[PDB]
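Take a look at the structure below.
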Amino acid sequence: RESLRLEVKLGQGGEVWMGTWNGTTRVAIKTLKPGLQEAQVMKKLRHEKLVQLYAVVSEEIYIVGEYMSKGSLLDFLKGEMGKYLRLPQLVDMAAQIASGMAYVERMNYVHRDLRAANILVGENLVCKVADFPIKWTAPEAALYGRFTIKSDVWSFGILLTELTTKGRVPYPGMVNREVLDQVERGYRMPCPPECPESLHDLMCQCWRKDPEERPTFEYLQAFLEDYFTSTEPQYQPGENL
Ligand SMILES: Cc1cccc(Cc2nn(C(C)(C)C)c3ncnc(N)c23)c1
């Protein structure tokens, strides 16, 4: 429609801007440098924990969508807020992402790149899935291209380590190659400092060798929503978590 007004340049890769749709609705605008399938997907998928597609400009997109004021989750955890987040806030954020992926799961879709960098945050610690990497990719997916919702579950397990480490890169010290050789031999990341074994157990369930044995995003959602009542009712704050 071309009723957009770009104000602040958010990031650069294409680019992303904070603008205003027809002089009112504040929106985010992703731009392509000539040298989009995401929009096609966001037409079918509509959920409160998924970033909302608003409009498109197929000439010169300019993909317009819901503006998330706190940028990516990766930047959020590595930012000034990281030091104040505790398990309750982190688990909560995990539950919201499981809710979005639960919807994806029911819609028979696959993300193929779930991770903190592709999660957006807003006010009141609202998290939503967006953007519809060996360290984040399930073995069967990275090796044989077996991309399913179960390979997204594996990726969610890695995302859990990102939350509990507050942004740190998975498999610290290991390069892609070592990560492939190691994970194939049954290696799995240890329990993060001050992270309850119960949560690390959830990760390991997401990392099971057999895809069909990994839990559903429905199970993950429910588990995380009830965490501090059914699982760790005796939880006590710590230095970092
Ligand atoms: C649909 C759509 C449109 C524009 C941008 C995105 C992804 C996105 N990316 N970014 C970054 C963090 C600037 C890269 C966003 N910041 C705020 N709101 C957003 N929606 C984003 C998605």
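The residue numbers of chain A are those assigned by Swiss-Prot, with the residues present covering 264-276, 279-300, 308-332, 334-405, 425-533 sequentially.
Technique stated in the header: X-ray crystallography, 2.4 Å.
Yeah, the Cβs are placed from backbone N, Cα and C, and that goes for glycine too.
What Swiss-Prot lists as active site, proton acceptor is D386. For the mutagenesis experiment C498 to A, the note given by Swiss-Prot reads: Significant reduction in S-nitrosylation. Quoted from Swiss-Prot, the note on the mutagenesis of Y527 to F is: Constitutively active.
Taking the features listed in Swiss-Prot, we show where each one sits on the structure.
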residue	record	DSSP class
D386	active site, proton acceptor	coil
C498	mutagenesis position	helix
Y527	mutagenesis position	coil
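The two recorded residues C498 (mutagenesis position) and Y527 (mutagenesis position) have their Cα atoms spaced 23 Å from each other.
Cα atoms of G276 and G279 lie 5 Å apart, with 2 unmodelled residues in the deposited structure between them. Two residues, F405 and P425, bracket 19 residues absent from the model, and the distance between their Cα atoms is 15 angstrom. Each residue contributes its Cα atom, and for the residue listed as 'active site, proton acceptor' and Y527 (mutagenesis position) those atoms are 32 Å apart.
Separation across the 7-residue hole in the deposited chain, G300 to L308, is 14 Å (Cα atoms). For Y527 (mutagenesis position), other Cβ atoms within 10 Å of its Cβ number 17. Figure note: comparing Cβ neighbours within 10 Å for the recorded positions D386, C498, the maximum is reached by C498.
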